[PDB]
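A.B. asks: I'd like to ask you about the structure that follows.
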Amino acid sequence: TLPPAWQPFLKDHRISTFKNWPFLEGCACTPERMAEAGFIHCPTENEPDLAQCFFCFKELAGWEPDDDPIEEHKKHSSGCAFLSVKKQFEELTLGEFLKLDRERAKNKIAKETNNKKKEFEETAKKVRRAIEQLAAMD
Amino acid sequence: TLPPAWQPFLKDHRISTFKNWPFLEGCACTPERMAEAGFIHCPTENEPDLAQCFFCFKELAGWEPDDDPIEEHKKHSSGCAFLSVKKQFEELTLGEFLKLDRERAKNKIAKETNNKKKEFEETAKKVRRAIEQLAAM
Ligand SMILES: [Zn+2]
Ligand SMILES: [Zn+2]
């Protein structure tokens, strides 16, 4: 078997992350198809259909039965390298594989960074408003 | 950033295991050379030059400066699959790699087994002698 950190590169693992996925036989966005497109299922109490690309970290919910996950991935995250990987996992060279895993580690940092920015800016607006209000109480 | 279990497949890791190795520049069995041939350094108080193939688990000590580790590996463990791997690590496919790692896992078991056999036979010798000594009476 393989290290936990790398399991998501495996289609079978990705599929196994969907336990109560609602869209099964009859639907375009099945687990096989969500997984082939790179998604993991990471449902919340608030969004029980939330999926994430394991590679670029894009999150999507609001899935409908006729939705094609490849098309949707390609719409919301056109830059994602995974969409270029033509080869099956075992046909990859370790060099190719390690190269992918560095891009994924960069994409993860970028996601954490872009989050911290947003939270920072929300905080900064509160503090600015609070000080503005006090200068005004005048 | 690779899993501890798999590091020994990397030449630079293998070299790093040689800290107190006596045969350095000028010698045929340097760390670069020991490492290229598959060896890790696993010295004991009793055998400070003990080296082991990471892949087939063969152990060798009694190293001399003109010794070529590939030639020694071939001589004592001719069956070892690692001696066939012509490609650099990164040029391997994951399939090829996973295939190698299963063979290594089998080799390890076989060695644990060949150890347990030897310990068993040593214990049996002791018991035999003990019964012999008493029966002399
Ligand atoms: Zn993606
Ligand atoms: Zn060997």
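To match Swiss-Prot, the residue numbers of chain B are left as they are there, and the shown ones run 5-141.
Cβ atoms here come from the backbone N, Cα and C positions, even for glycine.
A mutagenesis experiment is reported in Swiss-Prot for this position, B:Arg18 to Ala, and the note states: Disrupts interaction with histone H3pT3, no effect on interaction with INCENP. Under its mutagenesis annotations, Swiss-Prot gives B:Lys23 to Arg the following note: Increases ubiquitination and blocks dissociation from centromeres; when associated with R-62; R-78 and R-79. In Swiss-Prot, a mutagenesis experiment is listed as B:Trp25 to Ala, annotated with the note Disrupts interaction with histone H3pT3, no effect on interaction with INCENP. In Swiss-Prot, a published mutagenesis experiment is listed as B:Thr48 to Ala or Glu, annotated Localizes normally during mitosis but cannot support cell proliferation. Increased affinity for CDCA8/borealin. Sequence annotations record features per position, and here Swiss-Prot assigns Zn(2+) binding site to B:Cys57, B:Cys60, B:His77, B:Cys84. In Swiss-Prot, the entry for mutagenesis B:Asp70 to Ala states: No change. Loss of interaction with AURKB; when associated with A-71. The structure shown retains the original residue. In Swiss-Prot, the entry for mutagenesis B:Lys78 to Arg states: Increases ubiquitination and blocks dissociation from centromeres; when associated with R-23; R-62 and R-79. The structure shown retains the original residue. Listed in Swiss-Prot is the mutagenesis experiment B:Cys84 to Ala, annotated as follows: Loss of cytoprotection. B:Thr117 to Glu appears in Swiss-Prot as a mutagenesis experiment; the accompanying note says: Mimics phosphorylation. Disrupts subcellular localization during mitosis and prevents interaction with INCENP. While the structure shown retains the original residue, Swiss-Prot records the mutagenesis experiment B:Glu126 to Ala with this note: Loss of FBXL7 binding.
Describe each of these features in terms of where it is and what it packs against.
C.D. replies: DSSP assigns B:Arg18 (mutagenesis position) to a helix in the three-state reduction. Sequence-distant contacts (6 or more apart, same chain, Cβ under 8 Å) of B:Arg18 (mutagenesis position) comprise B:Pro12, B:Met38, B:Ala39, B:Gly42, B:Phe43, B:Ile44, B:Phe58.
Around B:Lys23 (mutagenesis position), the same-chain residues at least 6 positions away in sequence with a Cβ under 8 Å from its Cβ are B:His45. B:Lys23 (mutagenesis position) carries neither a helix nor a strand DSSP state and counts as coil.
Of all Cβ atoms in the protein chains displayed, 19 besides its own lie within 10 Å of the Cβ of B:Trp25 (mutagenesis position).
According to DSSP, B:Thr48 (mutagenesis position) sits in a coil region rather than a helix or strand. For B:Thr48 (mutagenesis position), other Cβ atoms within 10 Å of its Cβ number 9.
Long-range neighbours of B:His77 (Zn(2+) binding site) (same chain, six or more residues apart, CB within less than 8 Å of its CB): B:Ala41, B:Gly42, B:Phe43, B:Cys57, B:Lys62, B:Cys84, B:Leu87.
Cβ neighbour count for B:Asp70 (mutagenesis position) (all protein chains, 10 Å cutoff from its Cβ): 9.
DSSP assigns B:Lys78 (mutagenesis position) to a helical segment in the three-state reduction.
Neighbour density for B:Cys84 (mutagenesis position): within 10 A of its CB lie 21 other CB atoms from the protein chains shown. In this structure, B:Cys84 (mutagenesis position) belongs to neither helix nor strand by DSSP; it is coil.
When Cβ atoms from all protein chains are considered, those within 10 Å of B:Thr117 (mutagenesis position) total 10, not counting its own.
Within its own chain, B:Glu126 (mutagenesis position) has no residue 6 or more apart in sequence whose C-beta sits under 8 angstroms from its own.
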A.B. asks: Reported as an integer number of Å, what is the Cα distance between B:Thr117 (mutagenesis position) and B:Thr48 (mutagenesis position)?
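C.D. replies: So the alpha carbons of B:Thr117 (mutagenesis position) and B:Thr48 (mutagenesis position) sit roughly 22 Å from each other.
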A.B. asks: Measuring Cα to Cα, how far is B:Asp70 (mutagenesis position) from B:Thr48 (mutagenesis position) in Å?
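C.D. replies: B:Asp70 (mutagenesis position) to B:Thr48 (mutagenesis position), Cα-Cα distance: 22 Å.
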A.B. asks: Taking the Cα atoms as reference points, how far is B:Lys78 (mutagenesis position) from B:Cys60 (Zn(2+) binding site) in Å?
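C.D. replies: Rounded to the nearest whole number, the Cα-Cα distance is 11 Å.
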A.B. asks: For a Cβ distance below 6 Å to any atom of ligand 2, name the mutagenesis positions from B:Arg18, B:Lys23, B:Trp25, B:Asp70, B:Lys78, B:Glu126 that qualify, or say none.
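C.D. replies: If the test is a Cβ under 6 Å from any atom of ligand 2, the answer is none.
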